[PDB]
Amino acid sequence: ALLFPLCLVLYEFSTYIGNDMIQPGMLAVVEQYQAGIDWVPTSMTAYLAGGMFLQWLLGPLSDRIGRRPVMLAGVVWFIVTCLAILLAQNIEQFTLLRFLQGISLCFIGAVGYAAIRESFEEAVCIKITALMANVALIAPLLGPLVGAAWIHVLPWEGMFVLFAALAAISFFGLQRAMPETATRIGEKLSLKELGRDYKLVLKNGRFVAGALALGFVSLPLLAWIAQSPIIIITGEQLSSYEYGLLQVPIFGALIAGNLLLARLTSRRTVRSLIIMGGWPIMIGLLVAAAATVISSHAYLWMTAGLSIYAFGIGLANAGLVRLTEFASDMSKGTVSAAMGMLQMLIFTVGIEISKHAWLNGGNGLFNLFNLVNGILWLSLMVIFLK
Ligand SMILES: C[C@H](CCC(=O)O)[C@H]1CC[C@H]2[C@@H]3CC[C@@H]4C[C@H](O)CC[C@]4(C)[C@H]3C[C@H](O)[C@]12C
Ligand SMILES: CCCCCCCCCO[C@@H]1O[C@H](CO)[C@@H](O)[C@H](O)[C@H]1O
Ligand SMILES: CCCCCCCC
Ligand SMILES: CCCCCCCC
Ligand SMILES: CCCCCCCC
Ligand SMILES: CCCCCC
Ligand SMILES: [Pr+3]
Ligand SMILES: [Pr+3]
């Protein structure tokens, strides 16, 4: 019974470290290919861009042909594309395979989590949702620490063998444990019908504002994940110790913000938690921007600002995700996929803008772009909350 949700969580973990272990490893990757450091954050951009490729299709598709075969195909695709990147002959082919690997991210929410809601009761589903949320918080903390430790002893190729191996364990467990729970098995799938749905959700102004706001507000965190290898190691000329150590207060604060959210949710509305989290979000981004404009190498102030920011994200984002879902009356699969794709668009484009910001203006410009993104979230929250 519970072997199904556990293997889905193991698969979730494997795809999350698929990003988070690789980013510190990208310094070794670009050294092996003799590619520029500008390809380091583009690894994450490709991986994210893959995750918005089939996200629209898979929910409606798996409802018609079965949750089992579609989920198993996504796990097998992840394994094959993880092993396939070892044969990449240049950084362009490497980046292409990061994109193909990224398609595997679509299957977690659209196919896997849909089957969890259909299978289990409301009480058990909430416990599984919380476990998946905890794995999402642990991955970006341990990922860079483990990735940095991995690369000093073992080659980058081994990391993809690890992700494939962890995904292969979840495949066999999902093969045995996952029940078929698709409701519309046998019915026809119309692409024009899907077109009509996704055009209709985008007409909702509050839904779009909330989804866009989630993308803008989390972009500084994702930009840090993408670039912190090249910012700290290449830019500031520091070791993996400093790199790994500076992840702790940032992602520890993100966890702390979520722990505070858990203790406050019974006596706070989602509106108040957005306003309460908004103070650390804006103050954190201001401190990081102002310090690095005053002095480009003020990386401890940057880390302090990002940690205060991350605390507010942990407090505010889950509530905004809920309000954005309530803003649209259309089906949960369409609503989840649409707001997921809107965030991914902002993350992919944002990380590339962030890359060019840092390459042209150093830490100051990196943090100033992140501040603008915080202001765009804040602007949207003024409209979104009347
Ligand atoms: C926002 C979607 C959710 C899609 C959905 O289920 O509808 C999720 C799916 C996969 C998620 C990414 C997986 C890899 C990374 C893991 C880190 O721990 C945080 C940053 C990244 C880059 C994640 C950011 C974001 O949280 C994504 C893109
Ligand atoms: C999915 C989680 C995978 C965890 C695997 C991480 C292995 C990292 C090994 O690091 C190495 O450990 C040695 C001590 O054992 C040190 O001597 C060495 O300096 C260090 O580089
Ligand atoms: C029987 C499996 C069909 C393929 C499902 C995967 C869709 C991308
Ligand atoms: C607002 C904080 C400014 C700190 C400047 C640091 C100078 C090295
Ligand atoms: C060596 C400079 C110390 C800066 C400390 C800033 C912490 C908020
Ligand atoms: C969001 C793009 C969907 C297109 C379906 C034809
Ligand atoms: Pr219709
Ligand atoms: Pr429909």
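Swiss-Prot numbering applies to chain A: residues 15-400, in that order.
How was it done? The header gives X-ray crystallography, 2.2 Å.
Every residue gets a Cβ built from N, Cα and C, even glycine.
Among the mutagenesis entries in Swiss-Prot is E26 to K, noted as: Decrease in TPP efflux activity. Exhibits low ethidium bromide efflux activity. The Cβ of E26 (mutagenesis position) lies under 8 Å from the Cβ of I122, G126, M146, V149, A150, each of these being in the same chain and 6 or more residues away along the sequence.
In Swiss-Prot, a mutagenesis experiment is listed as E26 to L or N, annotated with the note Strong decrease in chloramphenicol efflux activity. Loss of ethidium bromide and TPP efflux activities. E26 (mutagenesis position) falls within a helix when secondary structure is assigned with DSSP.
Among the mutagenesis entries in Swiss-Prot is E26 to I or V, noted as: Slight decrease in chloramphenicol efflux activity. Exhibits low ethidium bromide efflux activity.
One entry in Swiss-Prot concerns the mutagenesis experiment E26 to T. Its note says: Strong decrease in chloramphenicol efflux activity. Loss of ethidium bromide efflux activity.
According to Swiss-Prot, the mutagenesis experiment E26 to D carries the annotation: No change in ethidium bromide efflux activity.
One mutagenesis experiment catalogued in Swiss-Prot, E26 to A, is accompanied by this note: Loss of ethidium bromide efflux activity.
Listed in Swiss-Prot is the mutagenesis experiment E26 to H, annotated as follows: Almost no chloramphenicol efflux activity. Loss of ethidium bromide efflux activity.
What Swiss-Prot says about the mutagenesis result for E26 to Q is this: Slight decrease in chloramphenicol efflux activity. Loss of ethidium bromide efflux activity.
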